Amino acid sequence: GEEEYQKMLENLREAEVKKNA
């Protein structure tokens, strides 16, 4: 669960970067 949440978080907070990408 923790692993699934972390690996998903690295992509969630990154999902915002799409604009700045």
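Recorded method is solution NMR.
Any Cβ shown, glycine's included, is placed from N, Cα and C.
For reference, Swiss-Prot has these:
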- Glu10, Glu14: divalent metal cation binding site (BINDING)
- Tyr5 to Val: Little loss of inhibition of NR1a/NR2B receptor; important loss of inhibition of NR1a/NR2A receptor (MUTAGEN)
- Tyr5 to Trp: Little loss of inhibition of NR1a/NR2B receptor; complete loss of inhibition of NR1a/NR2A receptor (MUTAGEN)
- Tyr5 to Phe: No loss of inhibition of NR1a/NR2B receptor; little loss of inhibition of NR1a/NR2A receptor (MUTAGEN)
The rounded CA-CA distance in Å from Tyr5 (mutagenesis position) to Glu14 (divalent metal cation binding site) is 14
Sequence-ordered list of residues in the chain of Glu14 (divalent metal cation binding site) that lie 6 or more positions away and have a Cβ within less than 8 Å of its Cβ, or none, is none
If you count the other CB atoms within 10 A of the CB of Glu10 (divalent metal cation binding site), including all protein chains displayed, you should get 8
